[PDB]
Structure formats: C-alpha cells, structure tokens
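Asks: One structure, pasted below without further comment.
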Number of protein chains: 2
Amino acid sequence: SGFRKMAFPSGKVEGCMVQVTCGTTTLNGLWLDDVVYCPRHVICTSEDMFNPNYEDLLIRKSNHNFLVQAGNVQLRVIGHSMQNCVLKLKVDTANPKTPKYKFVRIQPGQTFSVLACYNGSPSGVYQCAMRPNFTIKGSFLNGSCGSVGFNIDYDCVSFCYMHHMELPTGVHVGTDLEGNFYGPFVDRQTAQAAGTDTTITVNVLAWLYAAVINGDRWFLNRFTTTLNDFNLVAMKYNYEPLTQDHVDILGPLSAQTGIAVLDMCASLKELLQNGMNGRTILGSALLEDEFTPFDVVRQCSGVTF
Amino acid sequence: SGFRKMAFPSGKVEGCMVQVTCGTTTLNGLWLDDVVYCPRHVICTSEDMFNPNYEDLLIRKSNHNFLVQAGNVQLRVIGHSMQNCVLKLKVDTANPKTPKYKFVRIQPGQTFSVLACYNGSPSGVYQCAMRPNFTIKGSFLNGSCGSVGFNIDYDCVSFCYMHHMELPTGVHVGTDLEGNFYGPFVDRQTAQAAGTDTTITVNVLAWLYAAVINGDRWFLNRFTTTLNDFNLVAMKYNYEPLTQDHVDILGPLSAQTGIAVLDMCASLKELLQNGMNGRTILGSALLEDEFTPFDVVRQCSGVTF
C-alpha cells in the first residue's frame, strides 16, 4: 500500500533526448526515427523573443546552422521545416533507441510525466497535470525548453507536451508535438497571463478514493448530495463543474470501495466548506488534484510497462 | 523556475531490473555484473514469513530453483549465497547494461529515488527520504519487494535501498544492498512498529530557501533566533534538533539568498507556532521535509546526469 505522486519510468524517453544549438541558443530536442523535434525559438536570442517574426528569422538558418548532439556524437542535419511552433530537423540517422510512440494532444485535467533536461541531458522526472487554464506547474530553468511530457501504455510512449515558455507568474506553457500551443499562449516574451487556476474536481475525488483504499477514511461522512447541489459548492470554490461523464469515469473506483460517487462528493463538499481542521489525507494538507481516476487504478493495481 | 519533488532519471536502473521466482514467490532482483541481488524472503511463502529460519529454508533451494528472467530471456543461475538479508545469485552472463555503480548506506534524512517494479518490470519512479525512524513512506504493493532506491551523480548510480517489508501501519522498511536493514526491522511478519516520525529540520529549512528562490516569501519575518532557542521549539514539535553541522550545510543556500541561517530558523519557528493560516508554500500546506540542501541546489542549478 501507500500512494505517491509517481512518474513513468523515463528510460525510453532518455534515449530520445538530444541537444540542439542554433547560434548561441541551446535547448533540447526529441529524436524519433530520423527527425528531431524542438521549439522553433531555438532560432532566437533572448532579444529576439519580444517580437519575433519566425519565418523571417528562419530564412537566415540553413541545415548546418542547427548543431544536434546525441551525447558526445554529432548528428547530420539534412533538412528542416517549421510546423506551427516546432521545428522538425531531418537527420541522416534514425535513432536506434526510438520506442513505439504516438503524439497525442491531451485534454485539460489529464496528467503526464515530464523529463526535465538541460543541454540534451536528463536532470529529473516528475508528474504534472495540464491545468484547466492550459498551464502546467513544473520545474524548468533556462535551457529546459524542449523537454517533453509523456505517458506510457505498456511499450508505447504517447508524447503530449513540449516545453516552450515560462510566464512572469512562474507557471509553464508549451505545445503538443505537432507544435500547437495548449491554451491561448504564444512563443513571444509578452504580457500573457494565465486565467483562473480551477481545481480538477474529478481528480480530487479520485484521490479521495485512493485515500480510502490506503486507509485514510476520517473524511467519510453520513451525507450524500446531487450533481447540481455539489456544483453549487464547486462553483464557489473555483472547482470544475462535475459532469455525468465524470461520474461514469469514477465508476470503477466506486465499485472497488463500495462508496457511491455522490457519497464521496458529499465528503468533498464538507472538506471544502469546513477545511481539513489541521488533519492530513495521504500526507497532504490540501486537496490534491493531479491524480486522474486512471492514475489511481494504475498505481493501486501495480500496472507495469 | 518552479520547484517539484523530482526523481532521478531511471533508465540506468531500469536496465538492471529482473524478475526472480522461487517456487510460488516472485519478486524483483537487481542485476549488476554477473550477480543478481534480491531479498532473501524470495524463498518464503507468506505462511513461512511468521517465523522463518532462513538458513534452514535455504538448504532446500538449489541454483535451479531460482528462476531469473530479464524481460523474456532466462538467465542461468550458477551459484547462490545469503549475505545478511539478501541473496546474491551468480549468473553466467554479466548484465550488458550495468552502469557505473556503488553501494552506499545512507543516513537518516537523506533522499533517494525509488523505481517501483512488479515481476521485474518498472511501474513508476518517485523520490523518498529515509525517515529518522528508519522507515520510508513509499508506494509498494505485493510483489514490489526487491525494488530499489538510488541516487545518481553524473554517470554513477549509488544504490542505497532495497524494499523488503510493509508494516501494519502502512510504512515501508528495507535494507541497503549489503542486506543490512535500516533501523531495527527484520524480515519477519511480526509485531514490529515504527518509532516517532520526527521531522527532518535541515530539510525543511532547505525547502524554505527553495521557496524564497522561487518567489514564495510571505513567511520571512523580522525575527532571528539561536540554535538553542530554536531547538526548544523543535523539540516541542517533534523536529530533529538542529546542529552546527546542519547550519554549515545550509551555508551555500544562505549565501545564494542572503538570508542568514538563523533568520530562516526564526521564520520556521513562527510557522511552527502559528501555522500557515491557510496559506501555501511551493504548493504545499505543510512543511515539506523530503528535500535535502543538496537536492535544492541540484534542482535550482539544473544539474544533469
């Protein structure tokens, strides 16, 4: 037993990380088959980031201006193209460590692991959620751009995120692997600010199920509620409205524990209205929202890859 | 910026994980060079765990009774020995993926990453601390025994933990890679209970430094304190006494931020006596103690491996 914020094993992604240098800018790239994906702002200095015209800046870049290094060995760039906000650098060697993979555009509220990297080298791994305002709360220093987020199902890596920017608020924005930003954000150093950081209600409920499975039960009460009544409280607390689809998604956890979904909603309603009274749940003094219902089942049943 | 509980990249350890089956018991082993390390209780059924005589139970095991599988390929066991609470299974093939490595016995308060595995296959990775009562708060289901904890320095994996048992309280105990338990625990299903779960004071202070570096500063106050005065409060709150060695270890973080160690101790004293008043620090509503001073510098300076 025990429940921890757990990232996927990162070995399959470590083997895909490269360093991409263009002029004086170095960030990370993702090498899959004979293509390296990286943020298009690798072509920019920090001064260019205030109002870049990427098509114009790219005119002055040729294949040989993109230096790509896998460990200590140089790859040969034989073509390049801009797709949305990423560059695709065609190299002459397919990555021998390419895993089975897919590119997926995740929905807000879903979770993924991030392999934070610098100069093409892995630093660490941690689990994130795509927030309802389309930011993530990561750990990214200068040079971490191009680090990726992913999920693994058995032997297949589903890449869902590439890091591009930090906002002045200290939160993080980026694209899918087709280069389309999550949310309204752009790869320019501007006044762009995140909206309300709403709480992912279905995930909180999943984590309360995880708590019950792992022995934390003090918050179970004698009440029930309805979706409409619960949502009147969710709105007050800046929680996402809970839908019938969410109830359905909690079905397996409800069956495993014998606690009806709406009974758990009534427990959450009380926790929102009365606080935790100095108590903890699964070692946390706040209501955790970065575990999906699938994450909870995965960890509680020991799924491997 | 941003500060997250971050595990080491796990690829180097993933390549060392194997499945070890003896009779009807299957757990994980660690394959380094031509040796596989695993918990000696692989020789036990759950019924044997109440009062095992491991030397007697081992008499009835031969090399061929230990089935070792690396992925889908079987390794050949050519010798076995018991060292403390681990078995060393000599195999006829050195692991081609063996990293540079060391075995280290960590001190209470130090942190490490755990690669949780089942049937020799990785499930996930997360960061733990060796608690002052010599337990860890992990995520381990049946079959996770033999999963290991480690640190990485550049290219060298320092293995420090192997998982053996879960106590009835739901906390986790295990050995170093020489097979010696951390703390007073034994590999028997008995009444053994953990002592007081004291808070790792130096780590809390390190995390408060990390908070200041990353913009959370509301808890900085106008007070200072002394080691002896602070420790009168630490004792009340079941915090480890802070020593001069701890002050020295916080020196680099103190220099980076310009906040004297004893000034940060005064901030912590106020947080202990008055609580957080519903506020948060680095996304937590409790005082986090599983980041060492080294961990904070590592993450804030982007150290890679």
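Going by Swiss-Prot, the residues shown for chain A are 3264-3568, listed in order.
Even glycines carry a Cβ here, placed using N, Cα and C.
Found this in Swiss-Prot, in case it helps:
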- A:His3304: active site, for 3CL-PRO activity (ACT_SITE)
- A:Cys3408: active site, nucleophile (ACT_SITE)
- A:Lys3353 to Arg: In strain: Beta/B.1.351 (VARIANT)
- A:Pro3395 to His: In strain: Omicron/BA.1, Omicron/BA.2, Omicron/BA.2.12.1, Omicron/BA.2.75, Omicron/BA.4, Omicron/BA.5, Omicron/BQ.1.1, Omicron/XBB.1.5, Omicron/EG.5.1 (VARIANT)
- A:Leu3468 to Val: In strain: Zeta/P.2 (VARIANT)
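Help me understand the surroundings of these features in the structure.
Replies: Long-range Cβ contacts of A:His3304 (active site, for 3CL-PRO activity) within its own chain (separation 6+, distance under 8 Å): A:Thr3288, A:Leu3290, A:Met3312, A:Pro3315, A:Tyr3317, A:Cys3348, A:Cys3408, A:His3427, A:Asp3450. According to DSSP, A:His3304 (active site, for 3CL-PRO activity) is assigned to a helical segment.
Around A:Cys3408 (active site, nucleophile), taking its Cβ as the centre, 26 other Cβ atoms fall within 10 Å, counting all chains.
Residues within less than 8 Å, Cβ to Cβ, of A:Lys3353 (variant position) and separated from it by at least 6 positions along the same chain comprise A:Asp3297, A:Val3298, A:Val3340, A:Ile3341, A:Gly3342, A:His3343, A:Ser3344.
Annotation for A:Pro3395 (variant position): spatial neighbours A:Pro3371, A:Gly3372, A:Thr3459, A:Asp3460, A:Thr3461, A:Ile3463, A:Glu3503, criterion Cβ-Cβ under 8 Å with sequence separation of six or more. In three-state terms derived from DSSP, A:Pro3395 (variant position) belongs to neither a helical nor a strand segment and is classed as coil.
In this structure, A:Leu3468 (variant position) is part of a helix by DSSP.
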Asks: Determine, from DSSP, whether A:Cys3408 (active site, nucleophile) sits in helix, strand or coil.
Replies: coil
Asks: Among all the protein chains here, how many other CB atoms are within 10 A of the CB of A:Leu3468 (variant position)?
Replies: 27
